[PDB]
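Quick one: this structure, given as structure tokens, is what I'll be asking you about.
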Amino acid sequence: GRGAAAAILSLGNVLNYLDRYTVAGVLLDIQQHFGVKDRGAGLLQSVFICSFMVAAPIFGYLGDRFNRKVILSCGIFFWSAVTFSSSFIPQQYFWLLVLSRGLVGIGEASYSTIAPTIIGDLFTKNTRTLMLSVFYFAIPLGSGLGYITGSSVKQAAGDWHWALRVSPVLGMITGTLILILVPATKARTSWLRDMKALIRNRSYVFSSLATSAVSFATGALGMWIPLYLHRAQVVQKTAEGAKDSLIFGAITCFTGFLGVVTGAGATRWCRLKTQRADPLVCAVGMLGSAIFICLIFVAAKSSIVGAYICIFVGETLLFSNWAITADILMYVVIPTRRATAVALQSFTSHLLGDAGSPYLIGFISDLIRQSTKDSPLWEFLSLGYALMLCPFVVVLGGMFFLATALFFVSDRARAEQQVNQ
Amino acid sequence: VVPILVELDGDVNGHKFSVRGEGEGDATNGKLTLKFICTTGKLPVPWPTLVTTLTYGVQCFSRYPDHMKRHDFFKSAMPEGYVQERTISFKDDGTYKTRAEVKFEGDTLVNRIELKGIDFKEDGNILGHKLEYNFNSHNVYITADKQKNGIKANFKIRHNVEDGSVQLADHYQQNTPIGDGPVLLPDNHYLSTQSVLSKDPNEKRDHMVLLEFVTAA
Amino acid sequence: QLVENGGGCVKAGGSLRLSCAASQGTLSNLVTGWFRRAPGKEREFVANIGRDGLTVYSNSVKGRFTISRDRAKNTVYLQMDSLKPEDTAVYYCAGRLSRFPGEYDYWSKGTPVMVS
Amino acid sequence: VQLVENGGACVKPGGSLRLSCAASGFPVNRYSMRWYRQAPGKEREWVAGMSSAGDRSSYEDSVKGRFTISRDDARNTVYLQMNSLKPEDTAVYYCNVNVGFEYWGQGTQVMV
């Protein structure tokens, strides 16, 4: 029934994020086998996210044009087949891998744009909010399971190719369940005027920039943490990499859950005390996250457990702010312009950050390594120096959240005024 | 555009009168243009009292919003027709009991009404023909009932009088679909009706050229 | 259902403390708002009190009306100062279950108000 | 065609106020004028009427002999006199006249 449909959709999202972040686990093996530098490592995620963000609006318009179920199932099968084919790529050819990543990004954008509409249409009662909460609870679980599955497959099979072979098998399966348990669900000038109106909103623009910085930091760290930890292990006398990715994925999922819960609790507690609570809690949490992401670099060389606890706290703080910033957004904007504002914010977040951010980090690391000598310690130092940019971006995002705090009450009062008329 | 031909009969205090009329309705434009005529030499009661009943007897032509298209019941039962029972209690001027049958026969709509009048007294507005030729727009509230598996409509109609008196008559209506197809009964809605009247001087016979615009919400 | 009371015609500059309450239950959680409809003009806004504790007023009437919610009495009081002829519109009290901008689910009959 | 109402203000018990309804676009004398009264959250009820010929006026029992409405064709306006003021007058008023398709006036609100 409808509950079974929601469960299968949640499993599909779990597998979607699994395949999104599987590449992060075996990035080291991919770069070693393909003989590419850190720039090539960045290319994958950069082009993937660019295609995702470029394609999402088209998928919204398709959802308007055609039924959601057919598009969702077609995207499932398409990107599952693409991921399966990408596993069998000649070592000489590398552009095929980035093309496959872009196609998978197209499919993932289709899923992310269509599935929420189906979830909303299945239920129109209190259970709809619970199902959406389950979806957003599965997203971090999906990313985790991706990291853990990639690491485990690499360790067991002994080849990184199998990491991209097991998951598609699980994917296509759930696709067949989509059409089995999910019943079928049942302007340009206006959008241009809306867009023209939103840019004049100071709080909304500042929140969009801050979440763009959040996306930048999240993408860069989630992409380069495993490689950085492996480099730290190699530099030290004793070295492992599958266990490191396993621990990182477990910490990532647990951090997602704990950070979401703690951010909800903290913003609820602070809102009752004084106004502008959500932006302030966002800013303080991100400042702490930046402090710990700066301390991780000092801690890693001393010990890897210090770096892991730093990742723990930083992921908690950086994932606790998403619900609060979404609440700020949908506070500021009026109901007639929520959809356009949300789409614009997502596009801006992907474009400014998390798209071209992994490539930026890889390019910085490659430049540092080329300027200096080439060796394990040099590679580790170059990667660390490249990652030192993320704390600055997180601090800038915190400043943006503070500025949004400045323009929060006035913009909310306005929004209410335009709502009344 | 859809043609319509409505023939009805009515007995009031022993006076029998039959009225036949023809016209056309545009559902897309939400417009209705009708013209009636009584074969009998004279019609006892004032014409508006029956013109309102004839107008509200058909609501398939009435345009519905896009969101209310699936909510409509009369169109859903249109292929197999339906039967309506209306009680019209006039204020101090008696009561009307009408039974109507609506069906799309062949390629044209057909509407047959049988009317009974009761509790009429001399010197009243109905007996004295004091009601003028003007009309008024109105609102009808429709709600579904699962026990009767049908739709019940109710409202108040204000009839004008020459001396300025206004009579508020209560209209209640119960529907029953002749066919056994899906009902698609709406939970609750209200339809606003706007009626205008005109006469054609070409013929001495009274024409009662009637124009309706009905919109649901 | 929301019950509103305390509105009557007064001289220019008079003060009216309009009281609004809910029959279903306590409205401390619910966001409350006051609206006005002119006889010859489109409906406008009077004021709003959100769940956080803000008291937002329309720019035209800013600095005139003051809303205060009391949890002990579970009632919303709208005190008026420097009342002007522009406030001849009829006032309606409405409530919402959500903190966020949007149309209020509940409504009240309201009372007329006049000036001069 | 348009109808405009004026003269409405709150009245202390016993006071007498005059309401006025004017028309623009059609001759008022050619057709009958009517006056409705409705309270907050109450069904509309006909409160007064004057025949098109103007020979007599129709009023309900509660208010028979109070409104004493008059009409001026040269002035193209109909005037209403409260006379004795009762709590039932707290309801707001409306001026109505139907030429061709019906037309509803904006009316005015009056409360005791």
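Chain A uses Swiss-Prot numbers throughout; the residues present, in order, are 100-285, 298-351, 359-539.
According to its header, the structure was obtained by electron microscopy, 3.9 Å.
Every residue gets a Cβ built from N, Cα and C, even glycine.
Heads up, here are the entries from Swiss-Prot:
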MUTAGEN   A:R200 to S  Loss of function; does not rescue the cardia bifida phenotype in the morpholino knockdown in zebrafish
Do you have the Cα distance in Å for A:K285 and A:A298? The stretch of 12 residues between them isn't modelled.
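Once the 12 missing residues are skipped, the Cα atoms sit 21 Å apart.
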Ignoring the 7 unmodelled residues, how many Å lie between the Cα of A:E351 and the Cα of A:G359?
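Here the Cα-Cα span across the missing residues works out to 6 Å.
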For A:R200 (mutagenesis position), what residues in its own chain, 6 or more apart in sequence, show a Cβ-Cβ distance under 8 Å?
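Looking at Cβ-Cβ distances below 8 Å from A:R200 (mutagenesis position), excluding near sequence neighbours, one finds A:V122, A:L143, A:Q144, A:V146, A:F147, A:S150, A:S185.
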Going by DSSP, give the three-state secondary structure for A:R200 (mutagenesis position).
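In the DSSP reduction, A:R200 (mutagenesis position) maps to helix.
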